[PDB]
Structure formats: structure tokens, C-alpha cells
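Worksheet for the structure shown next.
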Amino acid sequence: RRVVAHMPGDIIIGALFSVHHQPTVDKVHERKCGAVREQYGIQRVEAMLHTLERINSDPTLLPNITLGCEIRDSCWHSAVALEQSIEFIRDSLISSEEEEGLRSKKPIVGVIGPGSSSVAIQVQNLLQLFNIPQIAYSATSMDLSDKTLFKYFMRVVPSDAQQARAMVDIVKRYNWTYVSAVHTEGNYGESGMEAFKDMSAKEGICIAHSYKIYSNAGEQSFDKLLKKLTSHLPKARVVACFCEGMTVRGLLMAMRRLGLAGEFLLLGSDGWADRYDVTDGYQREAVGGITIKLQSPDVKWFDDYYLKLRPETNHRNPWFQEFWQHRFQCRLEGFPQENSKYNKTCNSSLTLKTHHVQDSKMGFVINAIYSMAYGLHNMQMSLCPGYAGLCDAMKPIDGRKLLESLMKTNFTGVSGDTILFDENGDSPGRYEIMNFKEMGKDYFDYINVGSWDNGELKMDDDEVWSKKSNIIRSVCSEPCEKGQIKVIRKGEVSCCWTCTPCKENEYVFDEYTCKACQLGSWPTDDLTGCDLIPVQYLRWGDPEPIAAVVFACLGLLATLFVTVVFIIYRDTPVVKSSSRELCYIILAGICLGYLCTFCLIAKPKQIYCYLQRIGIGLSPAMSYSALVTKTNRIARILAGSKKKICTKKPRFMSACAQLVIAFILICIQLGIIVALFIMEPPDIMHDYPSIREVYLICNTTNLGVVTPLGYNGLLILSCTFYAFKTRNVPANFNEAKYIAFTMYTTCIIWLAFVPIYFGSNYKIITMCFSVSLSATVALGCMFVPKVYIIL
Amino acid sequence: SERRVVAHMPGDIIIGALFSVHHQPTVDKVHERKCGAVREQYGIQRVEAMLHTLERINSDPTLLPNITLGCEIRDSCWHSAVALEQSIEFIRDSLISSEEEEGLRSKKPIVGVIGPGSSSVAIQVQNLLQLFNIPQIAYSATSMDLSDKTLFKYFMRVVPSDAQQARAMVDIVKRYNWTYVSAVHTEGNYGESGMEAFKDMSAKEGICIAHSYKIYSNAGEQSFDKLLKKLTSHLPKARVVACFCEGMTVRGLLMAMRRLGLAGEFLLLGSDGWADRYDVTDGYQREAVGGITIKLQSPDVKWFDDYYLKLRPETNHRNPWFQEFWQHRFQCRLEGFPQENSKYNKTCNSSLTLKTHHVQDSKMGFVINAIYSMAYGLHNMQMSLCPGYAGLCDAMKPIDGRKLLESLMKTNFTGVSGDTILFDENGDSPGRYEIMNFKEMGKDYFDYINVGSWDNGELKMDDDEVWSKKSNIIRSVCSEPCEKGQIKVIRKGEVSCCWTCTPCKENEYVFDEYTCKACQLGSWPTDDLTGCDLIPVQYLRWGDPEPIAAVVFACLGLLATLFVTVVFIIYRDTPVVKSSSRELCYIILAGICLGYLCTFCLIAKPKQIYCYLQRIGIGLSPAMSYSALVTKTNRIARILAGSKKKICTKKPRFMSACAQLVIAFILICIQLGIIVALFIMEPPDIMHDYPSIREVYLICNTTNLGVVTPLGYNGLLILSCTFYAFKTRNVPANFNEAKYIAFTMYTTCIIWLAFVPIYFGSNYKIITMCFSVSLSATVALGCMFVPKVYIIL
Amino acid sequence: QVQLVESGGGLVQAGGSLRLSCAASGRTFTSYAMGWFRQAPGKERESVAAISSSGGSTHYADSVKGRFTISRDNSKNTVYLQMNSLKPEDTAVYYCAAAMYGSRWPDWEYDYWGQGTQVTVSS
Amino acid sequence: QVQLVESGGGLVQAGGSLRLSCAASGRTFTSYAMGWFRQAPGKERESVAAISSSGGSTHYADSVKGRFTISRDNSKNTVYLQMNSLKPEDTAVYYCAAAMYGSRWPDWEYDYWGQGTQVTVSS
Ligand SMILES: *[C@@H]1O[C@H](CO)[C@@H](O)[C@H](O)[C@H]1NC(C)=O
Ligand SMILES: *[C@@H]1O[C@H](CO)[C@@H](O)[C@H](O)[C@H]1NC(C)=O
Ligand SMILES: *[C@@H]1O[C@H](CO)[C@@H](O)[C@H](O)[C@H]1NC(C)=O
Ligand SMILES: *[C@@H]1O[C@H](CO)[C@@H](O)[C@H](O)[C@H]1NC(C)=O
Ligand SMILES: N[C@@H](Cn1oc(=O)[nH]c1=O)C(=O)O
Ligand SMILES: N[C@@H](Cn1oc(=O)[nH]c1=O)C(=O)O
């Protein structure tokens, strides 16, 4: 049997305070509670007793009304506090069985507590069957807002549904990406971790592996947790804990028992906010640890009341003797609670203020007790207006009217704060964030950092680490994005990706794929768009073909040097004796060849491709139409009159008409080139030999240059047959010998042009090279010995 | 101030029960805790089963003689608060027994309860029960978080956990190609634990889940149609919904499927929440067609068949709900019966029976198994503590619950199907499963039909039984299996089954399902793009057929060499050859024949000695092909610049024509020493070429200067022999031999000018090489030997 | 366990009116039908009237059709009987009895009774 | 509440032995220390013997130090006092008392009492 801490009165208010530690394994079926708890236990008890001292002395709050109370232990465990809840409603059960035939106490009008989530969820299920409203002080789990399911439950603290938001904002602000997370079993940590991993994916924060563990785990079943957390090193450096205090202390104990001191940071919820006892003895393994806290100020009343409490004076608290035993480790000689296991009997000069740690959440307890008090006060003001004390409207007290009073309470807190709540029994509050770090050498301390309210996360980054180079960011794959390296995930976790560079044909179209560009379009420097590369237009000429351009200039100078003594100075009797149109057509074809040389190094526009097609088809046609007239003028004397005897005269009876006959062969190639102009217009075309290499050409076919060459090739053999025996005919200073030598020189490069143009990759300077080579020797072997010998 | 109605039977030993008599309360009624209408097949059927079971046990001389087993039955209504009220109604006597006792008799305390029939309500009830040592044996609490005997000491069930139902559903969706499923689970920790086990065992099998959904079984339609609006957004991607929901939730889904025109839209898989329940399908049965579900296997009970049909409302005097059962299932009032329910009209005939549309319950054999388990547990307590007395002696007065637990954990007996009923150290009795399907047997005749069973992974089913067709409903697969040995798989990062397809390049091969590696230089990917095979070189030993014309042209050059040497070497009647030096024409024929020999020594695989032979034919054969000509070419130089024509005051020759030929022999080895130095500075070895990725060649180690170096000396020798034979073109020596020599050099120099761009610009330059060699060798004999020999014929 | 208390009896004139009351001490009163009995001195205990558990279906003997009016209250767990046309052969010892597990009325099963009451109708 | 029952009184020669028994009601006996008193007729009541709540720390008056032996039982919720070296001035009305919120012995603030017993020691 447990021990109730009762105070008599007219109106009884129950309580559930965690006096002792929760039972370890192989003791939970016995339900034997462990040692006492100094700061969640008897401190809360003396707080409640002094609060009822203050309320029973207030003439404002409930005059002519005495508020009794009962306090039963909870021991953080579902079954223990469920036993004590049965101990509450035992009177309400027997009040319906002794009543009909066949007085103990007054029934409890409303409880306060307990101080976990899951135990409170267990206790309400008994309480809502007897209309007994519950006001909590630390039940913060977000599955307590369901007033459809939980009608008679209230708390003066906000839900942890925004603690997950604040922890998400903290790990958002410090570049965290790939975290670990443990949560204690029972639906505080379950609901908190559920909200956290629901709000992590909205912020894209990957989680390594969620872990659940009881707060009663032995070390053989506890060291597996650090063995599983070790397998994310140095990948996951942070552990987002929702665990309660003994679980975090178990983690620190296992970190010391595995040599992992100072290994990695861990973030916690309010389970170890100001609790020095979860760090004492293990404090080197918790250094740098950041956690949050539901914000609460200090209570000055309890400071001066609580230090003045002596074990020889306190006659209403059953656990104060064992408190005095345990926190000082001594026995007492005459006191009734001996605990003679402790030696070294205490001095009578001891006090409480030595190493006094004021509780963090105990202002909320006083807020809850005041909430019950103002609720009963509002019941009095709403049902019994004209009487001081309990009249016959509250005999007995209905719990539903008490709920309607309690849901609509407005008053001022112990810090003067307006205490009120929604239609869910959740009073809003603010937070504070601390860090556990080395203040002095062998002097470790919690220290405030910053607050949080509705997303307004205000902190101090230089306060933490005293350094802007912090602990290793829990990021799986490093940010290898350089505008060139894509990101490929393996499919398991969206933050453990692989890095891969993209090709020079490829650009970063997206963070997960690289698109290739178009034909010839080239990716830019950050690989986002497909820029272009300009053509090699070559108007001013490449400098080694500039030598060929100056060579064609020298060909024009040789043309001038011939025409200065051939066209104007006509003292030569041989030119006027024969037809002047012979040498005129020779000079015309040669000058048009050297003119079409310079009409090739240009941007290939429409009319410029027309000019180059003229220079490619008609200029070799007219360059040979230059020669062929005077070449086959000798044919009408050779095959016609005396040398080759034939019985026909294929000529006319006039040398001018013989020149008309020689004029016939000119337009035959011109008609075919005009037909090629009709069958193909001279237009611009682009070339892309490589991806980088960009050119602009004309629409040139393979047969487009063979077609002026296919007719001119047979004409070579025609003029060879027409001037075969003439090489031994000494006509006009051996002119036919130099003509045969000229044709012999000429035909070789026309043989050579085809593989040197088809095999090359440019064939355009080869073209003008071939034109000037065809035009040079025909004048060099004919005009210089004809003119210079008659000088 | 509402009170329920206990269904009690007196006896010496009281056994409680929690049976779901009524439906669970809807919203805006749960705070009043007013239960709804009755439940025909989870309710009063179970009640009459328990009452007839205690009839059979109270008549058995074997089980507990001299011992009467009373019972109390209280409603549960599937709800935590209602059954928690009834649990308080159980332990009310045990509470007052510790307060009336010390100064300051109602009933006997309950020794053990049976039920209830959910998971979460049972989890609520045990927390009261383990405080008073009262053991609980369940019949449908199947959730896997009930094996924690550290936490739940006084709890038992005769059914297996749902931790293997998730395994069986995973095996079902594994067997029918399912990949991207949807899943809803009811709130409360039956569906929570089941869906947790399912989505824990899905990723082990790689089965992606679209979105898990939770919903209460009390959801109104305004908060229920959002569930189908969220399930519609996976169409036709997710075609299957793996339900762990209980029966009213599945019926709510079918009601919403009818109320949105989504009849026959998509299949849904369920757990045992709607296994044999016709009532969750009645009225909505067209929207559930083709639906597959599982069932915890149980046979029929023949006893309850004959007992239950013989139950009349004018006879049953121990069941408080049987009148309202008779009211509700037949929709009538009764005139003289005490429970009127006058809201119903059309008063029932007195000829009615129960067997019309009788549906035997699926799980009610387990109820009888649980009651027998309590009976054999008390029997083993009697045999272990009170051996020599028939009845309750003073060892069980009162009964301890811990001794009852030690008895109950070690129970072995035979089931109603003769099955050995026993369990582990966790209170979980093993069993087997059956799988059914809800499909159209007859027109307007829909029925559950058995398919197959399951035990320890041995999933035996019948695929042709389902759909009557091997072309089934659309497989819930997100991205189609586009793997063709050529198309890689790229996931977007969200879900590992919704990937994108991408073909890989011809340089690329499938090294892995998520990346394509490129091959090496010239190595080519195979047909399924797994390994990098090779492509052979163009060795060209037998020759390409258009260079075969050049090979036959070199054969004709050898034939011309034979036609010259047949009248130059043997038939030596020519006075001009014996008058001059025969070694002149001998070196000419030697250089020419070695040129035409090195032509054929080029079309080969480039080995080490073969590259040596081709380097010989490339460097020394043009050297010796000109060393052929240059001796007789500059033999005339010692007469031209020496004696009379070009007067010089020195004699750069010797006093013997044989010694003049020795002087002409000097210029031969000068190129040979430099080519030997190039052999030292570079050995003739094989090299590969890769112009394209596909194009593979094998060449010799050839430098650009390696052929210019035998040409750089030979180019200046052209101008040297031109200066040495400039005026000789007008010197009529030996039938105008110097004229044909100048014409020969004029013919010769043009192709040596032409070779450099036609070799450097081409992409093969190897048939150009032998073409140039034969062109250099042809005209030097065609313009010199034919007029010299034919004119003296 | 519900016990019944009859009240309202005594002398009344002929043709008058009277209202008997049957209080029910206990819970679950909504789960019971109610029945009435009377017994003349010397005669047997005859059945009088009945009401169902949900109300609505009331019942009367053929001798008292239209004259006696039954009523119930589930707020206070009490049934009544307003009587009319009071005659000297109605001088009897009235009884109030609760019921459950019945058949066609009059064949019900009555588990409880009350202390009874006495009415004498004079002339 | 916890009630106390003294037993074991009667006549004895001096120098003998006797064993008093203090039976206790209630169920929270493990959370109480126990105290003893006696009062001779015509004299004052004196604090005699004491034990702590967890046992171990027992207490004896120096008039009875070493002669009386206290003991307790937490299984049956009963303390005892085996007395030795009996003397005729031990004739008194023995009392058994309990307390929870005490100070140094003999200041324990006893909140319970018993019926008592009568021992007379003759010569
Ligand atoms: C990391 O966080 C800082 C501020 O907390 C921010 O300036 C920086 O951009 C973050 N790093 C990256 C890669 O976004
Ligand atoms: C509490 O708030 C309500 C409005 O919500 C206001 O009417 C009332 O005056 C407030 N009470 C006090 C004491 O400020
Ligand atoms: C689909 O399942 C069948 C058998 O159920 C199996 O033969 C087939 O290989 C599966 N499909 C794929 C793509 O593996
Ligand atoms: C039940 O099983 C145990 C072993 O587990 C065996 O010893 C015992 O004989 C069995 N009982 C029956 C009735 O078969
Ligand atoms: N307030 C916490 C309870 N709690 O756990 C601790 O470790 N300390 C502490 O107060 C909760 O919401 O569950
Ligand atoms: N056995 C189920 C309970 N249940 O839900 C139904 O819809 N039917 C049914 O039996 C469970 O384990 O929770």
C-alpha cells in the first residue's frame, strides 16, 4: 500500500506527483517504486502544499471555503498511477452502492497531473467516466487535443506539436541535413517523433534511422542502440532526441561505457532541459549538447518557503524524511524513518540551499492549481452568487458545470501572464534554448542561447562553440555542385546521392539530369544554355592562303605585263596576220580565271555562292574556251587541206567564218551549267565536322564540279588528237611544239585535282590553287617565246 | 445516468465476458456513450455461444465436477470508454471487498474475463485487470503489441498475432507482381501495429507504398470522402489498397465508392476485418467485386448450429438482448412481448425461424476455444492444488490469480476441431489462414469464395480461380519495366519505384541499372550493353579491290622491267651500253626493280619486320630509286662542267672512267646513314589508330618527318641535276639523249612536288604511297629506254 | 435489484378518480416492463394492466378498457395509474410488479412486487 | 486509520519473562514507527520503548535498557515486546502507540493509541 499525503478541507483536489523513480525491469510486476526524485517529486509536493496555504489564506479566492487535497505517488508508470486513480474514485464507486441501503470521505472534484504524457492518457480514461476534470502540467503530447475523444482533460502548457516545428527550425538554421533520431517508447516520444519526421520531409531533412527504446532498458539491451548509432559516423553527427531524462542519462552512461566521450552532439526536447541530475556523473559525455525548454520564470515564494523546511518541523509530508535521508546520505537517530543502511549521521546544522537547484516547470504547477481555484471561483460566481461558501447548488458538485467553468477561465499567471486557452485545453507559451558546455575548467553548466515563438527563432550562433567552424554538419553527400557535376541518388535516401560530372556536349538542364545540346550549339560556362560557335567565314583569308592570294595578284600583274604589249602595242605582224580574237579570247579567259580567284574568299551569301559557282563551273569552262579556239584553228589546216587527207571540207569559205565555227563550242558547257543552276540554286549551307568546328559553305555537290570537268576532260584528248603530229611540225617559230608542251604541262594538274580536292578537308584553297596553276603555264609557255623572240 | 444490462448466470465461479452486442457510438454521441443498434453476428450469437458452452461444461462430469461455473456478460460496443465502464463494473466487488472488510455478501469476485473482440479496447481493459490479478483470455485481440509480457503479464489469446498477417499480405502482393500499393489502416493500435509491420516488411521486399492513410471507424461522410479524393490521385498508378481496417471502415469505403460513382474502379485487399462479414458488403456489394481478403482459419461448430436455430423469443429467459435482436433482424414489433419497439410496423408472424438467411459466424469457434481454455485452466488448478477432493476446497477460497496464471500458461488440450491448443511464452496460440475473394458467382448473386491458405510462408493459392483469367487487373507499378538491355533507370529521389527511363548511348553500356559507363578507346559495347568487345583492325593483306588495280599496275611495271631486262641484260648487242659503263643501266634497273619490289612489300599486316620492310621501301627505295638515275644523270656533268663546255680552272675528277664511276658511287650511302640514324632514333613498330569510335586500324610508327627526311635530301638533288643538265637540253648528244633526260627530269619532278599535300591531306596515304612510287618509276624508264633501244633495233 | 413501493390508496367515492403511484428503488428501470395486479378480499390476484419497457405498447384487461389509464416516467423511474369510474367491486389489494423475459401478455415473468395498497370504493 | 490491540497481561513473579503483543489493523503499517508506554496506577505515564519504521533503529528507556527487547513483524503487521528481568515496580498499564511525523525520540507526535493491558508483578 502507498501513502497518501492528505490535507483536510471542504473541497478535495487530487494530485499525481512523481515522487519516486519508475520501477526497473524484474520489478514492474511487483510495482515497487525506486528511490525518490528530488526535483520532480517532493519539491512539487511542498509547492502544492504552500500553494494551498496561500489560497486558504486569500480572502479574494473562495471565501468561507476550505480546499483540502490528496497527493498520491505516480512513479512515472501507467499501472502505479492507475492504482492511485482507483484510490481516488473508490469513494465515488462506493457512494452508489452504500447509498441504496445494504460517511467515509468527500469525493475528489478534480485532479492535477500527472507529469508525463502516456500516464495521463491512461488516467483520463478512468477520470472521464466519473466527470472528474484533469488539469495537467507536463502532458505535452499532441494527441491530447482530441476533445472529441478526451473531453475532461486540460493542460496549462502548449503541445509538443510546435516543439517539433522549433527543432525543425533549429536544424534548418544550422545546415543540418542527415540526422539521427531516438524517441522514448510511450506516446510522448511517439507523437513528437511522428510530428518531427512529418515536418522533416517538408523541409527536405533526411533522417538516418528512427529508433525507439524504453526508459527502463538495461545496458545489455541499451548498448545495441549506440552500436546502431555508431554505423552513421561521421555521416550523422546529431541525434534529435525526444526522450525523457532517464533515457538521455542512459545514453550518456553508455557513451562513457564505450569510450565514445565527445563523439557527437545530440539535440533534445524538454526531457533534459534544466535537469542537472541527468548529466551529473556523466557530464563530460554531454558537452556541447543543445536542448530546448518550455519557458518558465522563477517563483520567489517557494524560494523562501522551501529553504525554511526542516525534517523536525514538516508534519504533513510523508516523504520528507526519506528525502532528507537520500539527498544527504545519512541516517537520523531519533527520527521515525531511520534508513539505517546509510552511515555518517547528519549534522543538525544542515540546510537546503547548499547546491539548491530551483525546478524549471514548477511555476506551471502553481498555474494549474490556480486554474482549479479560479475555476471553482467562477462556479461560485456563476451558480451561487449571493452566498459566501458552498451553498446547496454545489452539494454535490457536478463535474460538467465545472468543465464549463474551467474551459472559460481568464486570469493572470505567477509572472502576470494572461492564462487562457483554446477550445482544446492547450494554453500557449514560449520556449527557451540552452546549451551544455564548459564554462569553467571542471565546471560545466547549462547556458541560455535564445527563444522561440511562432517561428521567430532568435538565437546566438557565436554563443555556441564560441566559433563559426562548428561540429561536422550531418550531411550525407557533399555539395559537389559546381555548375558541371550532376546529382544522382541511389534511390534509398534522397540525401545520400552520388556525384557525376557531365560531358562537354552535356549541360545541367536539371539537378538530376544532363541534356545534350543541338547540332553545333555549345553549352555555356555554368552549363545552363546552349550557346553558338561562329563559322569560319574567311573573308580576309587565312594567312597561308594569303600567299596564294598574293600569287593570284602576281598572276594579274603578269596579265598586265602581257596585255601592255599584246593589246596596245600591236607592232607584232603575227597577231594582225592571224585573228586577233584568238589572243583576245585567251587573255579574256585567263583574266576571268584570275578574277574568279579573288571571288572565292568571301562569306557564302546567295549572290556570293552564285559568283563562286560561276568561278567553279564557267571560269574553268571559259579558261579552256580561251585556249581551244587557237588550239583547234590549226585543225582546219591539219585535217582539212594537205596533212590528213579527207574527202570532205568541214569548214566554211572564210577565215572569219572559220572563227565563227570555232565560236560554236563555247555555250555548250554554259547551257549545262545553267541547267544545274535551275536544278540547284546557289545557296548557303552550314558544316559541322566536329562539335566545336562550325563552318558556312555553299550547297556543293560532288558532280557539281565534275560536270564542268567531265566535258573538259574529253576535250584534252580531242586537242591531243588534233595536235599529235604537230609536235614535229615546225610551224611559226615551232609554235605547235610549244602548244603540245603547253597541253602536256596543262593536263597533269587537271588529272591531279580530283583526289587532292576530294581527300582534303577544305578543298577551297586547293580550288584557287588549281585555277592559278591551270592559268599560269598556258601563258608562260606560249606568250613569252612568241613575244620575246620578235623583240 | 444511464445503466447497462448484465447477462448473468449464477454459479460458484464467475467468469466475465465482453461481447460487442451493439454498434460503436457515432460522433456527437460518444460523450453520451449511447450505443447504436445491435450486432447480429459479433454480438448475440457470441452470447448464446457462451451460454450453451457453459451448459455443456456444467453438464460434463469430466471438466470440474462438483463445481458450478457462473458468468456475467457485459456489452463492450467496440469502444474504450464503454468497456472500461464495464470493467469497473467487474472489479467493483473486488474494490468494496477491501473496504467493507475492515469493519465500517454482495457477489463473488470475477476470476477471469474473456474478451473483448478488438485490439485497442483489450489494451485498455488489461490495464485495469492486471491491477487485480484477473487474467484475460482474448479471442480477436490480434495486434502484435500484445506479446510484451513484460508490460502485459495477465493477458492471453487463443489466436495468433497479426505480425504474420502482414507477412502473408506481403507474400500475396509479392506473388502477383504488385509494386506501388496504397494502404489505409484504421486508427487505434490494431491497424497501427498491422500497418507498421506491413510497411516495415514492404521495404525488405522492395514494395513501394504510395501513401499510408489513417481514418477512424466513426468518420462522417464529409470527413470520409476526402479519403477517396486522396486515393483518386494515384490512378491508374495505384490499383490496390491494402486495408487493415475493421469492418465498418471498409463498409464506409464501399458506401463512399457508391456515392462518388467509382463503382468497379479498383481492387482493394483487406485483413480479417471483413473476412466473412456479409454485412459490410450488403447494399454495397457491386463496389466490392473482385476484392480479395484473408481470414484467420476456423471450422464450423455443429453444436451451435442445432442449438441456435431452436431459440425462440418466447423461450429464451436468460438473454436480455434477444428480444431486440428479434425486433431488429426481422423489422417488426411484438404484441405481448415486454420489449416492444413499436417504431417497427408489420408485426411478425409466429412461424418465423432463424435458419432463413442463416450465416454462421467465422470466429465463434475461437470463443468456445477460449472458454474451454478457462475451463481447463481451472481444472489444472484443481489437479495441482486440490487433488483429493471433488469441488472447491479451502485451497481456492478465495482464488489467487497468479496461481491461475501459472496454470493457464501451461495448458494443453484439444480444440473443437481436435487441434492441439497451446502457446508460447507470450500467450499467442498459433493458427493458420484462409484467403477468399468476393466475386460474381451468379448474376445478381455475389459471394465470398475460398482461394487458398497460408502457413509459415507456404502460400498456396489458385491464380486461375481469381479473375477466371490470366490477364488480371492493372498491376500497381509506377514506372513500367522499360529495361531492354539499353534503357537505364533513373529515380527522381522521391519514391524508389517511380523512376524515369533513359536510353544510353552507343559509347555507353549498362554497367548497372542506374548508371551507364563508357568503354575504353576503341572497345565497343556488346548487344545487351554489358561488356566492351573489340573491333578488328583493317589489316589489308589481300588489298582493297580498288587498290588491287594498283597492285596489278605494279605487276605491269614488273612486266615492263622484264621486257627491258630481256634485251638490256642478256642481249648485249647494243654498242652504246658496252661503249659506256654497263653499271649505269645496271644501277638504273636495280633501283627501278627494287622500287617495284617495295611496292608489293606494303600491303601487309604491320609487324616489326614488316614495318622494317615498309620503312625500307619508304626511305631507301626512294633513295635508291633516285640513286638509280643520278649516276648516269651526273656522268655527263664531268664532261659538261669539266672539259670544254663550262670552263673551270680545276679538274674535280680522277684520271680513269672506272674511277669516275667510283666518284659517282659516293652519293649513295649518304641517305642510308641518315635512315640508319632514324632507325636508331626510332624502331619500326606497330601502332593502332582510332579515327572514329568504330573505325579501328593498325599502322606503323610513322612520323611526319620520317618521309620528309628521305625527301628533303632528294628535293635539292632535283635542282642539282637541273643545274647539271640545264643547257644539255640543246646539246644533241647520243641521239638527243640529254633532251630526253631533261624531259624525263621535267616529267619526274612534278609528282614529287605533288606528293606532299596529297599524302598529308588524305586519310589513308598508303595507296597514294605506292601510287607515287610507281608513278616515279614509270616515266624514268618510259622516256629513256624505249627510244634508246627501239631506234637501234 | 429494484424494489417497488405502491402508494395512493384509501377510501374513495363511487364513480370518482384516483391515481396510484409505483416508485422504483433502483437503476436499470428503463430495461423493464411493468405490470399491475389486484386482489379482492376472498378472490384471487388478477392481472390488471401492463406497459412495455419502451412505452408505447400499453396493455389493459378487458374489464378495465378505457376506464383505467396507465402511464410511466423514465426520468424519475416511476409508473402511475390514473383511475376513473370507480366502482365498489374495484375494492381490492392492488399490486405493482416489474417484468422482463416475457411471452405474449398476460404471460410474462414477474421477478419483483411491492408492499401493495388498499382502496375501498363506497356507495 | 490503524487501530492497536494490546495483549499478554497477567500475574507473574519478579525476574520472570513475558511477551506483550501489539496487533495492528489497517494496511499501511509498514509506514509507521511504533512506541510503547506504561502507567502504574496512581503514577504518571512514561515513554518506555520504541522502534523505527524500517526496523533497525530501536529505542529503549534507560530504566528498561537491556532488560526489555522490542521486535516487529511486517508480514503480519504486528510488533512485540519480549520482557525480561521482571520487577514488582513494572506493575503498570502498558500502552502501544504509532507515529509518522516525529522528531528526535522521545518526541514523535504519536497519532494512535491502543486498548492497553494490565500486568501485575508479585514478590
Ligand atoms: C548554411 O546556413 C547558412 C546560414 O545558417 C547559409 O548562409 C548557407 O547558405 C547554408 N548553406 C547552404 C549550402 O545553403
Ligand atoms: C479575459 O478575456 C476575456 C476575453 O477573452 C475578457 O472579456 C475578460 O475581461 C478577461 N478577463 C480579465 C480578468 O482580464
Ligand atoms: C510477375 O510474377 C510472375 C509470377 O507471379 C513471374 O513469373 C514474373 O517474372 C513476374 N514479373 C516480373 C517482371 O518479374
Ligand atoms: C501437452 O503437451 C505436453 C508437452 O508440451 C505433453 O507432455 C502433454 O502430454 C500434452 N498433453 C496432452 C493431453 O496431449
Ligand atoms: N514534460 C515532459 C515530461 N518530462 O520528461 C522528462 O524527462 N522531463 C519531463 O518533464 C513530457 O511532455 O512528456
Ligand atoms: N479481429 C480484429 C477485430 N475485428 O475487426 C473487424 O472488423 N472484425 C474483427 O473481428 C482485430 O484484431 O482487431
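We number chain B the same way Swiss-Prot does; the residues here are 23-126, 138-826, in that order.
Going by what the header records, the deposited coordinates were determined by electron microscopy, 4.0 Å.
Using the three backbone atoms N, Cα and C, a Cβ is placed for every residue, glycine included.
For B:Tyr64, B:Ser152, B:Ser173, B:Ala174, B:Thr175, B:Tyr223, B:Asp305, B:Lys396, the entry in Swiss-Prot reads L-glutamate binding site. Quoted from Swiss-Prot, the note on mutagenesis experiment B:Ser613 to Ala or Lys is: Increased constitutive signaling activity. Where Swiss-Prot documents B:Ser614 to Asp as a mutagenesis experiment, the accompanying text is: Decreased constitutive signaling activity. B:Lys665 to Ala appears in Swiss-Prot as a published mutagenesis result, with the remark: Increased constitutive signaling activity. Annotation of the mutagenesis experiment B:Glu770 to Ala in Swiss-Prot: Increased constitutive signaling activity.
Feature map: annotations from Swiss-Prot on the structure.
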residue  : record                   : Cβ contacts under 8 Å, 6 or more apart
B:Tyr64  : L-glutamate binding site : B:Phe41, B:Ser42, B:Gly150, B:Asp394
B:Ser152 : L-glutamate binding site : B:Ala174, B:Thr175, B:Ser176, B:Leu179, B:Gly221, B:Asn222, B:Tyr223, B:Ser226
B:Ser173 : L-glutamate binding site : B:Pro149, B:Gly150, B:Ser151, B:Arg190, B:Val192, B:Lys396, B:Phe399
B:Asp305 : L-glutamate binding site : B:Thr175, B:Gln198, B:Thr326, B:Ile327, B:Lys328, B:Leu329
B:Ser613 : mutagenesis position     : B:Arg668
B:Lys665 : mutagenesis position     : B:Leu617, B:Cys618, B:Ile620, B:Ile621
B:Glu770 : mutagenesis position     : B:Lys821
Chain-mates of B:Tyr64, B:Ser152, B:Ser173, B:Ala174, B:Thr175, B:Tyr223, B:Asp305, B:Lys396 with C-beta within 8 Å of site centroid, L-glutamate: B:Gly150, B:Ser151, B:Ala171, B:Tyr172, B:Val192
Densest Cβ neighbourhood among B:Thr175, B:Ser614 (recorded positions), 10 Å radius: B:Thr175
Count of other CB atoms lying within 10 Å of the CB belonging to B:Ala174 (L-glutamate binding site): 26
Cβ under 6 Å from ligand 6: qualifying recorded positions of B:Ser173, B:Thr175, B:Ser614: B:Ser173, B:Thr175
Unmodelled segment of 11 residues: Cα separation of flanking B:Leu126 and B:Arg138 in Å: 14
Where B:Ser613 (mutagenesis position) sits in the secondary structure, as DSSP reduces it to three classes: coil
Reduced DSSP assignment, B:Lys665 (mutagenesis position): helix
Entries of B:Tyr64, B:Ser152, B:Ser173, B:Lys396, B:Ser613, B:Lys665 (recorded positions) sitting next to ligand 1, with Cβ under 6 Å as the cut-off: none
Binding-site residues compared (B:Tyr223, B:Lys396) - highest count of Cβ atoms within 10 Å: B:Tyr223
Contacting recorded positions, sequence order - B:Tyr64, B:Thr175, B:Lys665, B:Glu770 vs ligand 2, Cβ under 6 Å: none
